[PDB]
Amino acid sequence: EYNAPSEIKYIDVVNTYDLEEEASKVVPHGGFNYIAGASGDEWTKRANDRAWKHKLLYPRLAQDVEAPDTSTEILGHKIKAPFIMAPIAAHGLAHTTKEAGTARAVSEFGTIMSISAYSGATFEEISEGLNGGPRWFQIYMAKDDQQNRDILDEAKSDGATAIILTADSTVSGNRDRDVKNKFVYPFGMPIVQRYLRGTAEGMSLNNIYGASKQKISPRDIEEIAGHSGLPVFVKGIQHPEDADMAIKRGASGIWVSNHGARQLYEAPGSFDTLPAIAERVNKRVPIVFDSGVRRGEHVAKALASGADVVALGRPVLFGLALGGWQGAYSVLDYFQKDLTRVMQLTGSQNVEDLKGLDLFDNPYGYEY
Amino acid sequence: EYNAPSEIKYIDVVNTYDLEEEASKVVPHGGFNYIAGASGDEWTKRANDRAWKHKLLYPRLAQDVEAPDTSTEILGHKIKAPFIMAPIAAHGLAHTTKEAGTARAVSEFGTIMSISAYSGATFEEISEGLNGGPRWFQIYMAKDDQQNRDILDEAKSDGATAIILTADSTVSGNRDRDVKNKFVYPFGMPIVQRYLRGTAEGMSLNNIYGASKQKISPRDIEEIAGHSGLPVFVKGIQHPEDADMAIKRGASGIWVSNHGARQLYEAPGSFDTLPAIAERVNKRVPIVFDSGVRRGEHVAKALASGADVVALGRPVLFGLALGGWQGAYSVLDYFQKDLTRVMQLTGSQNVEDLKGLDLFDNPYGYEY
Amino acid sequence: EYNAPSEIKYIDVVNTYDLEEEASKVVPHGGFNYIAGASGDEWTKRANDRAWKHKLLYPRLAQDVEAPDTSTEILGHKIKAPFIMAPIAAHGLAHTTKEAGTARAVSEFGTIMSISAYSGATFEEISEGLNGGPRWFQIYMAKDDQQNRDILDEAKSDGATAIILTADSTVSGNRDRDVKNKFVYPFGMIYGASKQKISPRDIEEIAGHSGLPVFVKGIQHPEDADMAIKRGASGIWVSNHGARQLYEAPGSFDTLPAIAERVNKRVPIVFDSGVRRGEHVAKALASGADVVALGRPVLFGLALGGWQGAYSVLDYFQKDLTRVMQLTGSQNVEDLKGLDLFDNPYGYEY
Amino acid sequence: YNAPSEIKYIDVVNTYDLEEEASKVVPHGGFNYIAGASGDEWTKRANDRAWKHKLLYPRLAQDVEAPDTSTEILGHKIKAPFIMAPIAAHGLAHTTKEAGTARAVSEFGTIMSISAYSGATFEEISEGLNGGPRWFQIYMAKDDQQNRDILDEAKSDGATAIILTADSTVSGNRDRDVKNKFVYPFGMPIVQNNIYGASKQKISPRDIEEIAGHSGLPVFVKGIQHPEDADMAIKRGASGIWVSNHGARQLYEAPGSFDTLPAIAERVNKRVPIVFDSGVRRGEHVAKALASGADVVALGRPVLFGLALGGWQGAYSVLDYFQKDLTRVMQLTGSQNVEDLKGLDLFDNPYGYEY
Ligand SMILES: Cc1cc2nc3c(=O)[nH]c(=O)nc-3n(C[C@H](O)[C@H](O)[C@H](O)COP(=O)(O)O)c2cc1C
Ligand SMILES: Cc1cc2nc3c(=O)[nH]c(=O)nc-3n(C[C@H](O)[C@H](O)[C@H](O)COP(=O)(O)O)c2cc1C
Ligand SMILES: Cc1cc2nc3c(=O)[nH]c(=O)nc-3n(C[C@H](O)[C@H](O)[C@H](O)COP(=O)(O)O)c2cc1C
Ligand SMILES: Cc1cc2nc3c(=O)[nH]c(=O)nc-3n(C[C@H](O)[C@H](O)[C@H](O)COP(=O)(O)O)c2cc1C
């Protein structure tokens, strides 16, 4: 029955906040609120957003800066801007073109696609959208070790150059919108189907997580690293000691995230946790940051705070809903141009310059 | 004619906050507002709730955690979760099965019932509900010493294995709702009738507190302990010197509480007072915490901050209003499952692990 | 033309904040807003109110306290509770009985009436209400020395036991309500007619001429407390004029500790600007004040019920403070002065 | 483009009200060009709320009467410690344009800052000024010789200082203008929507050396928020520091301008004068800026709203409002003169705007 939008078009993006209410008009109610909502009464989602006001950028002048360069490299991938696509389940909730739509946007823009293990599209379908573009695969682990070896082998054969272990979802967050909507997936999840008691199609996220592994330990990081022979990111980190644990267990990257506030409730805004994590990582491996990035100023602040790249999520999926691959592309294009302005005004010629920026501490918070 | 709800059934519970509005639909106006309301313009009731955003939980990963155990023990009672029922007067305002209904819920769930001296039900009617389950008796002291000895004897005979002295209500708080509604009890209080010079039934709360003891001193604690031979909690503690006072006077537990913000106004949120009290207590006796617990995240935060258990109040009474014993049971069950999720996500295998959690300090407020 | 309320009745006071809205319905718009309004967009008036949430009271248990005594003494006067009436001219906006109505409430209650030298009522009307009760007189400095000597003499002659010199009003505050309402005070007995160039000698000279103890009123900076005492002020009145004067200044309560620290108990401290609750009286005492002064809530009581309505507000404050003493473990007023307070760095939204 | 043309004195109870009043007489695009700021305007609101961070003390028995607002800056005697900020395109607000503003300013008795993006010629503004003092604000061209030309034509007009605005190498993200598709409805004679783009991006400390080297005049570097930039600009030959965030129209999610001022003033250490702008709306704000290290403030938006409502007379009503508003504040804070204001204690308010 599920009526996702199908129109493909470029969209004007004045800011990404506006994209939420615009997408609400064309995405089915249940799937829309699955995308936009968060745990509890969403205080931690708001904290993700308001955390950006805690550290403020300085305009800098006579900086000898012209035509700032947004390109950077991560684990040997040359990318057009210091952002990648976050792994997000079930893109068919936003658009009929689903993950193949997002992939085409990401590949044509020139950055990395993260593929969710809970994708509604097959590796084949996503691949067609990517048309050779770089991809990282995000695993939600099976309890069965051989099923993990199989999923990993499949992802690597498909072209994955890194594995993302998402470990902050051993059980579902208390997502009140989905409870109240009795939200259930309107389609299957071909990559993890093998460990579900049928198809994801009738099921709640609660029961899908939880078919997944609960008893994740540092051993799983060493094992995934060992088996795949690929660099492994550990995703969902908010406490510095977990970054140290992950690196000691063989991780090649740290991915700071609170899952866009969809997991543990009454936790800090993700940005506030980043400096402590970056201090503990001590440059040993690259850091991806996510959860609340909406503006070029947010990309800059994350890099100035110890991140190497950020990952984008909800705004790209809202762009997807509004215009397919072209809509998603408009959002990526927006972020690149937004960051370019910020770079010029802050005195940053290149991405490495962003990493060195002074930030103004704002002890007053949001209301100032 | 007090028309209290009488239907008995389990209820859903997405969050406890929503229970308040739902119960307002079925509880008479005067009694509902007596349960819901607090002192002054209720700024301190809001402070109780907002204090939970001062200390934030970290999600933790690769912890090596599966199927967390919420069971614990207090003063020798094995309980199924680290929460007990708070002593609350006049449960007949919420539901026709009154205190016997709450007792049945509490006993079936498998935790401790606290019986209010201002119960609308007799020890006998409660005992029927408890069916042998553990109970603690909360006294509001008579001015007459013999009457106290008799109340305590009756409590101990009925099966009480601890006594709670509530000492923060020697006069009533400024409860604006009840003044504006001219609230008065619609039924009697059997346990304390002996000192009311009549029945609680015509009476304002102002005047029932007024009949109880005002000149409580540390000797009262010693005398209750000496007479009953039961461990004594002192309830209402917000200042660390009161913890020292109480222990020196023979108390076997400290119960940190601001009476659900129903007493002194323009005081701190209760959770903000707990660390100073726990430091002062220095593990000499158990600590019970209450005043604003609404979520599994709050149980975890209270324990991480030096409580051994928490006491639940308003949400259980709204639950009783909505479905009698089964509705109250649904609330207890919600808290146990809510805590179980929180334990999985924070890395806590058992209740003692919650007590050692790191908390992120949030110096910004509620508005972040 | 001015049609103040004239009805005389006791009123139920659940809290004093509700009294403003209630009063607005029986007092002419212009006059009502002259009473209620403050400078600029009234951010400092809100600061006076929200400052109370910066220091929070503890409940205290097993304190051996039974029937707290609210009574106290200030420069010789035995009063039933540690609050007095603040000097306000224009009670006539609130009620036909003007300053005489408030004087009667204050006298029957058993505390001190501060009488402005600007009052719309004649002293003889006022003296009827006072019925022997104590009174202090508030003045502004005139530009003309003989006017001052004359007004001072008149105050002494009228039974005054202290002089309150208000010096925070050398020019008016920027009161937007009064400007937008084109409000014109209708009664006889301004900032500009009075003395602008007030110096410490003015206090010395008022101290010399009057036999009486002099309060300096409007203090918010501790250096002015030093200055005043050195000049023969027998008391410090901490006030920001109900936020009707300097805009974008601190809430009055936030200034109290630093001033009390400097005064070092040399002279009594009266605190005002924002008192609405018994909790507020407790908090001001715990922070260094000896008594507080009441303003707006009494005037709203006067609008609603004349002397009886005003008495209902004073009675409210006494019973409110009495609850706060019982629960904080204070047997008496000296106990309030020694209370621990909880620091709330989160402020109003917590 | 239907700019208002009515000339009259106006009532000013406060400058905040002027924004809604002007909205009713200025065309939608132009008005929102003037009123608007970057992003969701959080930093514009920060500019305003920053004033609640440091609070004035009233003071008693201070021996004060008839406060003197007059001061002096770079050899100019002005009647109050404020000047007119350089604002583009005054014809958006009123048909009399920069000449209307220039008249109010000159008649009130302070300094006119002329924007490189003015829609009036030097000669039209000169007529409004009638010999009054003027400073000129340059948006640098990419060609060195054309800057030399502009600076010559400015100097020859009578500019006694040069203001280099260096915080606009590209435009801020002004959502109102994007949504309205704002385009200028008239020319800019001094430099003749993609302007900024044509102007110089790669500004360096060399440029400020070269502007001072070439022109006669003391150079202000405008748009400073970071104390390292004030040091840089002094090292480079600037004779003045102009602390500004361009009224929040440039970098978004940056501090309110007033919160940056003490750190800049400390680093300047009285080496050169400091002009402060971005959010000044009350006499209390002029006071607080001077108490925090500024020598004068620059006024922007309220003056333009005044111009929209009453041409030169409206603009004058605003300048007069600020002068009287400051006078009251001076009386109540115990300040006899401008130097007094610069020594005032401020109460620190760690609580927000919400207190
Ligand atoms: C609709 C939705 C689905 C998501 N699904 C996954 C998932 O399959 N795997 C995963 O690791 N993260 C998932 N995430 C979390 C994202 O990877 C990322 O952490 C989050 O989108 C960042 O927050 P933001 O989009 O608000 O900026 C999901 C997020 C959303 C919005
Ligand atoms: C309706 C109502 C009645 C109460 N009656 C009593 C009482 O009889 N004895 C007592 O010690 N505490 C009483 N309390 C306080 C509770 O024990 C407990 O401190 C409070 O409910 C905790 O706040 P919360 O329910 O908002 O979490 C009462 C609270 C409310 C809600
Ligand atoms: C309407 C009004 C008139 C006032 N008139 C005077 C005045 O006559 N002389 C004086 O010293 N203070 C005057 N005050 C200030 C009061 O004495 C006192 O400082 C103020 O009422 C305290 O603020 P609050 O009433 O909000 O608590 C006046 C205040 C208001 C409300
Ligand atoms: C309509 C508008 C146009 C402006 N044009 C210029 C400009 O041409 N050159 C410049 O240096 N500053 C320009 N500014 C910034 C002002 O010089 C000044 O920094 C700002 O107005 C101060 O903020 P405020 O008006 O909100 O107090 C402009 C500001 C606005 C409001």
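Just so it is clear, chain C uses Swiss-Prot numbers, and the residues here are 7-195, 214-374, in order.
Determined by X-ray crystallography, 1.9 Å, according to the entry header.
Every residue, even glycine, has its Cβ placed from backbone N, Cα and C.
Swiss-Prot annotations:
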ACT_SITE  C:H265  active site, proton acceptor
BINDING   C:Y40, C:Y146, C:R181, C:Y215, C:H265, C:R268  pyruvate binding site
BINDING   C:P93, C:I94, C:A95, C:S122, C:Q144, C:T172, C:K241, C:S263, C:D296, C:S297, C:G298, C:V299, C:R300, C:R320  FMN binding site
MUTAGEN   C:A95 to G  The mutant is three-fold more reactive towards DCIP than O2 as the electron acceptor, whereas wild-type under the same conditions is 14-fold more reactive towards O2 than DCIP. Substituted 1,4-benzoquinones are up to five-fold better electron acceptors for reaction with this mutant than wild-type
MUTAGEN   C:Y191 to L  12-fold decrease in activity and 3-fold decrease in affinity for (L)-lactate
MUTAGEN   C:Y191 to A  18-fold decrease in activity and 92-fold decrease in affinity for (L)-lactate
MUTAGEN   C:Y191 to F  4-fold decrease in activity and 6-fold increase in affinity for (L)-lactate
MUTAGEN   C:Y215 to F  No significant change in catalytic efficiency, with a 4-fold decrease in activity and a 4-fold increase in affinity for (L)-lactate. Affects the pyruvate release rate
MUTAGEN   C:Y215 to H  18-fold decrease in the catalytic efficiency. The catalytic reduction of FMN is affected more strongly (33-fold decrease) than the pyruvate release (5.4-fold decrease)
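Features recorded in Swiss-Prot, as mapped to the structure shown.
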| residue | record | contacts (Cβ under 8 Å, 6+ apart) |
| --- | --- | --- |
| C:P93 | FMN binding site | C:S120, C:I121, C:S122, C:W142, C:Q144, C:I170, C:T172, C:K241 |
| C:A95 | mutagenesis position | C:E105, C:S122, C:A123, C:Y124, C:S125, C:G126, C:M195 |
| C:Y146 | pyruvate binding site | C:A123, C:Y124, C:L171, C:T172, C:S175, C:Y215, C:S218, C:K219 |
| C:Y191 | mutagenesis position | C:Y40, C:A96, C:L99 |
| C:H265 | active site, proton acceptor | C:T172, C:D174, C:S175, C:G179, C:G242, C:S297 |
| C:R268 | pyruvate binding site | C:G43, C:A44, C:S45, C:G179, C:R181 |
| C:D296 | FMN binding site | C:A92, C:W261, C:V262, C:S263, C:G266, C:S276, C:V316, C:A317, C:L318, C:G319 |
| C:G298 | FMN binding site | C:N54, C:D55, C:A57, C:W58, C:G266, C:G275, C:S276, C:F277, C:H304 |
| C:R300 | FMN binding site | C:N21, C:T22, C:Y23, C:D55, C:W58, C:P321 |
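In this structure, the recorded positions C:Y40, C:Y215 were compared by how many other Cβ atoms lie within 10 Å of their Cβ, and the smallest count belongs to C:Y215.
18 residues between C:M195 and C:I214 have no modelled coordinates; the flanking Cα atoms are 12 Å apart. Comment: FMN site residues C:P93, C:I94, C:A95, C:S122, C:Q144, C:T172, C:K241, C:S263, C:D296, C:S297, C:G298, C:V299, C:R300, C:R320; largest CA to CA distance 22 Å, whole number. Contact annotation for recorded positions (C:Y146, C:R181, C:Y191, C:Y215, C:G298, C:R300) versus ligand 3: C:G298, each with CB under 6 Å from a ligand atom. Cβ contacts within 10 Å of C:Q144 (FMN binding site), excluding its own Cβ and spanning all protein chains shown: 24. Each of the binding-site residues C:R181, C:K241 was ranked by the number of other C-beta atoms within 10 Å, and first place falls to C:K241. Look at C:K241 (FMN binding site): DSSP puts it in a strand. Secondary structure from DSSP puts C:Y191 (mutagenesis position) in coil. Classification of C:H265 (active site, proton acceptor) by DSSP places it within a helix. In the three-state DSSP scheme, C:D296 (FMN binding site) is classed as coil. Mapped onto three states, the DSSP output places C:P93 (FMN binding site) in coil.
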